[PDB]
Amino acid sequence: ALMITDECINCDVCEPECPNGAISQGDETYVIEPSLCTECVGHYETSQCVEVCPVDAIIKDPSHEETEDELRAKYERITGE
Ligand code: SF4
Ligand code: SF4
């Protein structure tokens, strides 16, 4: 999973880009819900929030380090099939 750091400028642009609805506005920055963040695996070749963030505030979350198989498994859980 990714996470949004303290560099977030609360610009809103990443929220509509997430295929899983993992991003929402928090207290002081936007926040990724890790159980919904597949790092876009299953939907896109790369993370869509990272592509749009203007200040590079979105990084790997080391407390939710996931393999590709885990991220694809999470995509399958979220979307069914
Ligand atoms: S990496 Fe993909 S799944 Fe994770 S929060 Fe960003 S847009 Fe959503
Ligand atoms: S795109 Fe980047 S700066 Fe804008 S709300 Fe999302 S994480 Fe924060």
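Chain A is numbered as in Swiss-Prot; the shown residues are, in order, 2-82.
Technique stated in the header: X-ray crystallography, 1.0 Å.
Just so you know, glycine gets a Cβ as well, placed from its N, Cα and C.
What Swiss-Prot lists as [4Fe-4S] cluster 1 binding site is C9, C12, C15, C54, and the listing cites experimental evidence. Close to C15 ([4Fe-4S] cluster 1 binding site) in the fold, though at least 6 residues off in sequence, lie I5, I24, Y31, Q49, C50, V53, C54, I59, each with a CB less than 8 Å from its CB.
Taking Cβ-Cβ distances under 8 Å and a sequence separation of 6 or more, the neighbours of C38 ([4Fe-4S] cluster 2 binding site) in its chain are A2, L3, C19, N21, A23, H65. What Swiss-Prot records for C19, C38, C41, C50 is [4Fe-4S] cluster 2 binding site.
According to Swiss-Prot, the domain '4Fe-4S ferredoxin-type 1' annotation covers 2-29, on the basis of sequence analysis. Listed as Cβ neighbours of the domain '4Fe-4S ferredoxin-type 1' (2-29) (distance under 8 Å, sequence separation of 6 or more from its ends, same chain) are residues 35-41, 44-45, 48-62, 64-65, 67, 76, 79.
Note: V14 (mutagenesis position) has non-local neighbours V53, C54, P55, i.e. same-chain residues 6+ apart with C-beta under 8 A of its own C-beta. Annotation note: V14 (mutagenesis position) sits in a coil segment as assigned by DSSP. While the structure shown retains the original residue, Swiss-Prot records the mutagenesis experiment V14 to G with this note: Increases the reduction potential of cluster 1 by approximately 50 mV.
Around the Cβ of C54 ([4Fe-4S] cluster 1 binding site), 21 further Cβ atoms fall within 10 Å across all displayed protein chains. In sequence order, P55, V56 make up the list of same-chain residues 6 or more apart from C12 ([4Fe-4S] cluster 1 binding site) whose Cβ falls under 8 Å from its Cβ. If you take the Cα of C41 ([4Fe-4S] cluster 2 binding site) and the Cα of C9 ([4Fe-4S] cluster 1 binding site), they are about 20 angstrom apart, rounded to a whole number.
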